There are 2 protein chains.
Amino acid sequence: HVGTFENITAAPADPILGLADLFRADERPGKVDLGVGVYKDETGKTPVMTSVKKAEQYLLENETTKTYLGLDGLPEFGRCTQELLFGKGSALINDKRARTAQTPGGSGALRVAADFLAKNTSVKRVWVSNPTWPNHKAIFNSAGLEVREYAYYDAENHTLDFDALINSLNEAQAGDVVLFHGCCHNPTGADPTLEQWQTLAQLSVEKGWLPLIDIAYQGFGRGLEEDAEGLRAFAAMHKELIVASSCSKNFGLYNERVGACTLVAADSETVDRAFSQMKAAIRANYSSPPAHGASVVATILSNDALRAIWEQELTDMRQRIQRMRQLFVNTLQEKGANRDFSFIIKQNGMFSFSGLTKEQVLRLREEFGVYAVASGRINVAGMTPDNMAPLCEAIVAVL
Amino acid sequence: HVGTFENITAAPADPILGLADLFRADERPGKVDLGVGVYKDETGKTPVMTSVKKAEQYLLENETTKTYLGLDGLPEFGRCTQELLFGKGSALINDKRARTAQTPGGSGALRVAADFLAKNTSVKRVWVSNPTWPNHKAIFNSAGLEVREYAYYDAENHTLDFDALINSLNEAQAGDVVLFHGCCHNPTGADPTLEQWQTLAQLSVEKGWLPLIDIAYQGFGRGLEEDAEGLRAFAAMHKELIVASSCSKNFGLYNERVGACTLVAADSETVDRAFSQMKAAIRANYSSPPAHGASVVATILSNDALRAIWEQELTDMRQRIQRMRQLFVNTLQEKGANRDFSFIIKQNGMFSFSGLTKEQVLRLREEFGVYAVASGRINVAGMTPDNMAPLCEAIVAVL
């Protein structure tokens, strides 16, 4: 009997992992990695947030069991998530139209949503922005759902091309899912304005789309409440939606895998039926979600003092990113960049497309030790006041 | 437009969750829940193990980041898992034939294995024992794999009917997966002897099956090394196999979701190809696994002092279960049971089938506040020296 594994073709190597290996091995003291995928502070560290350490100490001192929770995880975490998303006092919450399952990250939320849709609805297609989070396609395709792209970013002019977006979505059919990033669009940082969100929400009702809001950076754009405006505009207008949320970034809990999938339906009975089937999708996967990260989040959010410490930290991170965006633009100018980069201070979150070509990206790495991913995506949290001048001089040199 | 969720039918209610509801609403002081699915100590608690609290303190003191790990999780956890499974001095490990992905529980391991097999191999069918762990069918079916049942337990006579088992497996074709519980068969507690494992391993080689060993109770049967004998009998004989392992029960880490999927192939280059595609299946699911529980396990297993504290606790847990099995049988006899329950003494792990009818189970709950599941499965860890006499009196009364 030939082996079952004998003829498996290897998956393609992950180019980003390859770059990370090269960076690690690079002995040049001037090296900088703008290709990283997480927040870093001014010292280049991704620390554990103080509020998180305090919560972890409280859990250590008070947890008396690790017995299983249900398929939806920790109820307090679900309620805290819903309040962050919709606002405490939301008519949606008051009307009992939402149910939330804690999941292993936003990634887990997306897969659970995909499996739920594929097994229980007539959804055939999920529409995602061009560009979008790289992992969206694989997740939805794994559930047998087709993924189509809609127009979003104008790369030459560095804008969200809203008219192109709405026209391209005329191809989406009633009952298709259309996925929108809630804030800090990844990787462009180009977000709809509130008025644009309101236009999209109205269009979505008219066309019969099922919106799926992927929100992974609440608090990184303009603030917690502001960053939820787009989601809340959809929530005001729709009978149904799905939200995939993550606490990986805004709580610095990346490796603990903390996020949620929230269903909204027209009434309590409907959302309960749908949620029962979502649970079934979870039961066929990992069953119950990982407790530690969700416990941490619930511990912080339910305590006024800890919550204040967390909010201040998150504010500090948002403001550092904004400072680096401003400093990057000003430093490119002082280093004599031969074109305008002001789009950088019109974008939200830690990611933007630099507008550099793959050739310029390669040259930056080989000649200057400045690392970015092939798409030209850069993470401004990889910038500091101390590394800004040489990295801008390098960029200017390849333009 | 009509709702996408409007015509979703509710999943059928989970009878066990309902029984847990009824238990909570039952105000009678003498209630005993033999229907639980986790370990409990002599006080009725599911404690955090001492070794686990110590490891958690160490992590709180020493962790400086929660940045993402890779798709396979914490390397040290993978190595420690492989050593527990295959033993020191494993030729298989020396030959670099194994790769392990940390996963969200044994459940996550089974789903990752299922998705990997469905997308990368010609496997069409997975064979499981009648009875088996309740979630096996849903997990494999979710990946598009047919699940077939093989003979295992003679309920009237309380035996592993080995001849029925091997004859029933003549229907399994070359290339099919056959799933075996590594130890403490759930829910019968009836395990193959070493000689029987060796016979199964030889048959598997002859027939060309791909074995999947699901091991979730290592340490609860006879002890860590003994409980791995069956797996190791297969390992010695096979070019390829899959192991889904769990630390939920033997580290009391249920809600942290810590387990692993281990692939074994003929050689290192082959297992690397296979594992690359397993990582792709993970990427399309929840991406990286939850760190906390795996960090705890690695911390314990890689430190001699902590490991000894863990092993001692686990031994105490195993021995308490064995003592309750003996005490149950002896108390039933002293209370005048009209039937022999000696089969209980021999069975391994926390679960056995009581042999009680559904009518007897109903009466036990309604009249005596003794709770078992409809099948008559009991968890002997729900028994204590203090509750044993009333429990046995109730059972004798319904016989």
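Every residue number used here counts from 1 along the chain in the order it is shown.
Method on record in the header is X-ray crystallography, 1.4 Å.
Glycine too: its Cβ is placed from the backbone N, Cα and C atoms.
Residues or ranges marked as L-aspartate binding site in Swiss-Prot: B:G37, B:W133, B:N186, B:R377. Secondary structure from DSSP puts B:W133 (L-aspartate binding site) in coil.
B:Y68 to F or S (Swiss-Prot position 65) appears in Swiss-Prot as a mutagenesis experiment; the accompanying note says: Slight changes in activity. Cβ environment of B:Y68 (mutagenesis position): B:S287, B:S288 lie under 8 Å away, each six or more residues apart in the same chain.
Where Swiss-Prot documents B:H136 to N (Swiss-Prot position 133) as a mutagenesis experiment, the accompanying text is: Decreases to 60% in maximum rate of the overall reactions in both directions. Counting every protein chain shown, 23 other Cβ atoms lie within 10 Å of the Cβ of B:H136 (mutagenesis position).
Quoting Swiss-Prot on the mutagenesis of B:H136 to A (Swiss-Prot position 133): Slight increase in maximum velocity of the overall transamination reaction between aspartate and 2-oxoglutarate.
In Swiss-Prot, the entry for mutagenesis B:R283 to V (Swiss-Prot position 280) states: Reduces first-order rate constant over 25000-fold. The structure shown retains the original residue. A helical conformation is recorded for B:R283 (mutagenesis position) in the three-state DSSP classification.
Just so you know, the Cβ of B:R377 (mutagenesis position) picks up 22 other Cβ atoms within 10 Å once every protein chain is counted. Annotation of the published mutagenesis B:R377 to F or Y (Swiss-Prot position 374) in Swiss-Prot: Second-order rate constants are reduced by >5 orders of magnitude; the original residue is retained in the structure shown.
Following the DSSP three-state reduction, the secondary structure of B:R377 (mutagenesis position) is strand. Swiss-Prot documents B:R377 to A (Swiss-Prot position 374) as a published mutagenesis change and attaches the note Reduces first-order rate constant about 10000-fold.
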For B:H136 (mutagenesis position), the one of B:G37, B:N186, B:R283 that lies nearest, given that the recorded positions are compared by Cα: B:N186
Recorded positions (B:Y68, B:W133, B:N186, B:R283, B:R377) in Cβ proximity to chain A, threshold under 8 Å: B:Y68, B:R283
In three-state DSSP terms, the structure that B:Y68 (mutagenesis position) belongs to: coil
Output field, L-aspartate shell: CB within 8 Å of site CB centroid, site B:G37, B:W133, B:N186, B:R377 dropped: B:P134, B:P187, B:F351
DSSP-derived structure type at B:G37 (L-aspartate binding site), helix or strand or else coil: coil
B:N186 (L-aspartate binding site) to B:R283 (mutagenesis position) - Cα separation in whole Å: 30
C-alpha spacing of B:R283 (mutagenesis position) relative to B:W133 (L-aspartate binding site), in angstrom: 26
